[PDB]
Amino acid sequence: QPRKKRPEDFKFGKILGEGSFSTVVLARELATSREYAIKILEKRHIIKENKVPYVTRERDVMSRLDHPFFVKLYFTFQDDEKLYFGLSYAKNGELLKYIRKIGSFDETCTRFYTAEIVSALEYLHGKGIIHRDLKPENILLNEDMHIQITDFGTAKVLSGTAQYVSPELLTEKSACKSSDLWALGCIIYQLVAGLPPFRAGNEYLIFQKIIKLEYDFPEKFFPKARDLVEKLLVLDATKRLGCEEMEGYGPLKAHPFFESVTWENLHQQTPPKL
Ligand SMILES: C[C@@H]1CC[C@H](C(=O)Nc2ccccc2)CN1c1cc(-c2ccc3c(N)[nH]nc3c2)nc(N)n1
């Protein structure tokens, strides 16, 4: 393995993402001219805020993932004050930005991007890993406009954001592969409608709607997409299409909404123009 890298090995540029506990900055490695999204964490802050388990979890999950639809962790290093994680740079930023920019996706684009998300979850779940906070904000787009999923601090390894929270969190404080499938249902809805299905004035009211399954479809909603969303946004987590009790990804990928999809080499296909 190559030597440990250090801050002086890079020219840092613009901020790519910001949170309460870390910041992601674009960096060019001087020796190679390669660009990375370097996530920078202050050790003292992470300790004082008791976030060590989330940082450790992200580092451990993002190392293990070897699939084109995920941001990869390439290296780590530290100085006196900070931890640095070298991540895949997804040049086109968040899926959320595209939804805001174009309003809502047509059916060809909805189908393609939903298929990539499904294929990514199939990989992740096949490794016994659940994301637990999947959303358009952490589904990134690379230079070629394929997805790259990131932000793995909340991931669970098998022995979140209000709008996408599954009912089992609100009623049981629990989560399973099926929680990611609920998030998928919300995301498909948001691609088609242009807005998340559970919306309200404040977090409390959103939670109220989720536990009552209080949402509805706009008239312009692709009917096959509507049927799919209805088979994902189900209160009983064991009855969501894609979950183990529903016999997994086979029946999900076979849904009529995906009729024209070739599943085998999505990463090799040219995405539809947005
Ligand atoms: C800072 C940001 C928001 C907060 C989140 C958090 O703190 N979550 C959390 C907090 C507490 C506990 C658990 C989880 C961590 N976030 C990110 C951002 C990116 C990222 C962004 C842009 C990129 C680009 N253009 N190419 N690559 C990129 C990679 N990658 C990871 N892994 N995490």
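Chain A uses Swiss-Prot numbers throughout; the residues present, in order, are 73-231, 244-358.
Method of determination (from the header): X-ray crystallography, 2.0 Å.
Any Cβ shown, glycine's included, is placed from N, Cα and C.
Classification of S94 (ATP binding site) by DSSP places it in coil, neither helical nor stranded. For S92, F93, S94, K111, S160, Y161, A162, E166, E209, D223, the entry in Swiss-Prot reads ATP binding site, with the evidence type experimental evidence.
Taken residue by residue with DSSP, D205 (active site, proton acceptor) is part of neither helix nor strand, so it is coil. For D205 (active site, proton acceptor), applying a Cβ distance below 8 Å and a minimum sequence separation of six or more within one chain yields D223, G225, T226, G244, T245, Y248, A267. Annotation source Swiss-Prot lists active site, proton acceptor at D205.
Among the sequence features in Swiss-Prot, the mutagenesis site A277 to V is noted as follows: 3-fold increase in kinase activity. Secondary structure at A277 (mutagenesis position), taken from DSSP and collapsed to helix, strand or coil, is helix. Cβ neighbours of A277 (mutagenesis position) (same chain, under 8 Å, six or more residues apart in sequence): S176, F301, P302, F305.
Secondary structure at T354 (mutagenesis position), as computed by DSSP, is coil. Its own atom aside, the Cβ of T354 (mutagenesis position) has 9 Cβ atoms within 10 angstroms in the protein chains shown. The note that Swiss-Prot attaches to the published mutagenesis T354 to A is: Abolishes phosphorylation by MELK.
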- Task: Tell me which recorded positions (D205, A277, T354) have a Cβ under 6 A from ligand 1; sequence order is fine.
- Result: none
- How many Å separate the Cα of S231 from the Cα of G244, given that the 12 residues between them are not modelled? 21
- Report the same-chain neighbours of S94 (ATP binding site): residues 6+ apart in sequence with Cβ closer than 8 Å to its Cβ, ordered by sequence. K111, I112, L113
- Measure the Cβ-based neighbour count of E209 (ATP binding site), defined as the other Cβ atoms within 10 Å of its Cβ. 16
